[PDB]
Amino acid sequence: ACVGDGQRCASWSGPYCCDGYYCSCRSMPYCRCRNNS
C-alpha cells in the first residue's frame with residue numbers, strides 16, 4: 001500500500017510513495033508525500 005497525494009510520510013521518513021509520487025521535507029519534520037510534478 002502506498003500513500004495518496006499530499007499525505008505526509010510516516011514519522012519523518014519511513015514508508016515510500018505510490019508509483020510516481022515523491023516525499024518532500026520542507027521546513028518541518030512531518031515530510032509530505034504527493035505527485036511528482
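Heads up, the Cβ atoms here are built off N, Cα and C, so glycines get one too.
Listed features, source Swiss-Prot:
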type	residues	note
MUTAGEN	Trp12 to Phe	13.5-fold decrease in binding affinity and more than 8-fold decrease in toxicity
MUTAGEN	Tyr22 to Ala	54-fold decrease in binding affinity and no change in lethal dose
MUTAGEN	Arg26 to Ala	16-fold decrease in binding affinity and no change in lethal dose
MUTAGEN	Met28 to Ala	28-fold decrease in binding affinity and no change in lethal dose
MUTAGEN	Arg32 to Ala	24-fold decrease in binding affinity and 2.3-fold decrease in toxicity
MUTAGEN	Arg34 to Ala	18-fold decrease in binding affinity and no change in lethal dose
### Message
Give me the CA-CA distance between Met28 (mutagenesis position) and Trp12 (mutagenesis position), in Å, as a whole number.
### Response
9
### Message
Sequence gap of 6 or more, Cβ distance under 8 Å: name the residues on the same chain that satisfy this around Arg26 (mutagenesis position), in order along the sequence.
### Response
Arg32
### Query
Around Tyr22 (mutagenesis position), which residues of its chain at least 6 apart sit with Cβ under 8 Å of its Cβ?
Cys33, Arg34, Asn35, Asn36
### Message
When DSSP is mapped onto helix/strand/coil, what comes out for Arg26 (mutagenesis position)?
### Response
coil
